[PDB]
Amino acid sequence: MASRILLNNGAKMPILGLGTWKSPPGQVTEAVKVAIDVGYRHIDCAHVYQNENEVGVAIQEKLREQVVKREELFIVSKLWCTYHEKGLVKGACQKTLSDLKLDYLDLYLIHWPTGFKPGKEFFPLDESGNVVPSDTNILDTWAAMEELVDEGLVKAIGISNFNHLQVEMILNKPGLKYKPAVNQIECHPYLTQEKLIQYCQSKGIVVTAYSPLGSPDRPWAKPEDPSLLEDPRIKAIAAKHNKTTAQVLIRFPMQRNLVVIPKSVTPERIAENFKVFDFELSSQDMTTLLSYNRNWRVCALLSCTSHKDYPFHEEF
Ligand SMILES: NC(=O)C1=CN([C@@H]2O[C@H](COP(=O)(O)OP(=O)(O)OC[C@H]3O[C@@H](n4cnc5c(N)ncnc54)[C@H](OP(=O)(O)O)[C@@H]3O)[C@@H](O)[C@H]2O)C=CC1
Ligand SMILES: O=C(O)Cn1cc(Cc2nc3c(F)c(F)cc(F)c3s2)c2cccnc21
């Protein structure tokens, strides 16, 4: 297939990117350098990952070395939950631009639909461990994001972890100026998201699949948890194609016309994960992989389940 997908702002987004959540600051600079050398052109970042400065060091080194030009890169970051207030959005974006050492972002996402109390804590909790919400709503935050496009700080804006009703609220916003370009959501064979993906695609919103390998390094992983990389049924599909299970898991969302952002800090896996343009999964393979759905969600937090905008009470 084509290596880039067209967004509604007319820009082309590479369908394979590098994830950076949990990538330690002491290893992420090398990871991004190696990724750019072997062909990656899309990096997924966030302020909350606490490593944007070091990601920026890698990008600057490869620009200075003339391995790539800025126009060829697609850099994504996300507005954290403590900055949903209208007057905090520009400042949060500027801090990210400063750390990444860039003068614009290709895409900036609302990280989660839930606004939290502003302050220095990323997850402000009350005395009994509930997240403290802010009185912001999704629509006012969206208007502040639209301002960033008009001021030239970002080329495209989008959302992440929004359910279909929350997407709908934005699409029906009075005075909507820029539609969301992308909805970035958890997606893998144990959480296939057919309903939400169909909804988004029908509205012309591109879907990015996160945790495509099932996030085995997530901090709350338990030893008894399901493992996609070790699923013998997926191993057999990989073996039939002479590819690794990770390569099958990355190729899967690509054939559903999704963008996919696997994370690695290991140079040999960074290279392996990019070698996914030289094979195809059959229609039969795809239907079989879809059959493995178990509505098993890796990214959710119990402390957030009372927030009015918690996205995962709805079916999709
Ligand atoms: N918007 C949002 O709310 C969210 C966005 N994301 C984004 O999605 C990205 C990917 O999701 P993430 O949850 O990090 O996890 P992934 O599903 O990408 O899995 C990452 C794990 O897989 C390992 N791995 C990578 N490649 C291979 C391979 N070829 N063989 C064996 N193991 C491999 C990595 O190890 P190692 O690094 O040691 O090589 C790491 O432990 C995130 O980094 C982030 O950018 C993720 C969660 C939420
Ligand atoms: O958000 C990311 O990209 C990575 N990431 C995901 C999680 C799990 C979360 N679940 C929810 C959630 F269910 C919410 F409603 C709001 C949130 F901000 C989070 S964050 C996490 C926790 C702690 C640190 N990072 C996390």
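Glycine too: its Cβ is placed from the backbone N, Cα and C atoms.
Under a cutoff of 8 A between CB atoms, and with a sequence separation of 6+ in the same chain, the neighbours of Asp231 (NADP(+) binding site) are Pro189, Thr245, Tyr292. Following the DSSP three-state reduction, the secondary structure of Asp231 (NADP(+) binding site) is coil. Marked as NADP(+) binding site by Swiss-Prot: 10-19, 211-273.
Looking at Swiss-Prot, you'll find the mutagenesis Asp44 to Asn noted as follows: Reduced glyceraldehyde oxidoreductase activity. In sequence order, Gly17, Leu18, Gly19, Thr20, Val76, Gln184, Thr208, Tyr210, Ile261 are the residues of the chain that are 6 or more apart from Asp44 (mutagenesis position) and have a CB within less than 8 Å of its CB.
DSSP classifies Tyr49 (mutagenesis position) as helix under the three-state reduction. The number of other CB atoms found within 10 A of the CB of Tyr49 (mutagenesis position), across every protein chain shown, is 20. Looking at Swiss-Prot, you'll find the mutagenesis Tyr49 to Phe noted as follows: Complete loss of glyceraldehyde oxidoreductase activity.
Feature annotation from Swiss-Prot assigns active site, proton donor to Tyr49.
Classification of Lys78 (mutagenesis position) by DSSP places it within a strand. According to Swiss-Prot, the mutagenesis experiment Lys78 to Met carries the annotation: Reduced glyceraldehyde oxidoreductase activity.
Among the sequence features in Swiss-Prot, the mutagenesis site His111 to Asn is noted as follows: Reduced glyceraldehyde oxidoreductase activity. Secondary structure from DSSP puts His111 (mutagenesis position) in coil. Within 10 Å of the Cβ of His111 (mutagenesis position) there are 20 other Cβ atoms, across all protein chains.
For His111, the entry in Swiss-Prot reads substrate binding site.
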Residue from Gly10, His241, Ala271 whose C-alpha is spatially nearest that of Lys78 (mutagenesis position), among the binding-site residues:
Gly10
Separation of alpha carbons, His241 (NADP(+) binding site) and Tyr49 (mutagenesis position) (Å):
35
Please check each of the recorded positions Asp44, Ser211, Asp231, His241, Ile261 and report the ones with a CB atom less than 6 Å from an atom of ligand 1, ordered along the sequence.
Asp44, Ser211, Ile261
Could you say whether, by DSSP, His241 (NADP(+) binding site) belongs to a helix, a strand or a coil region?
helix
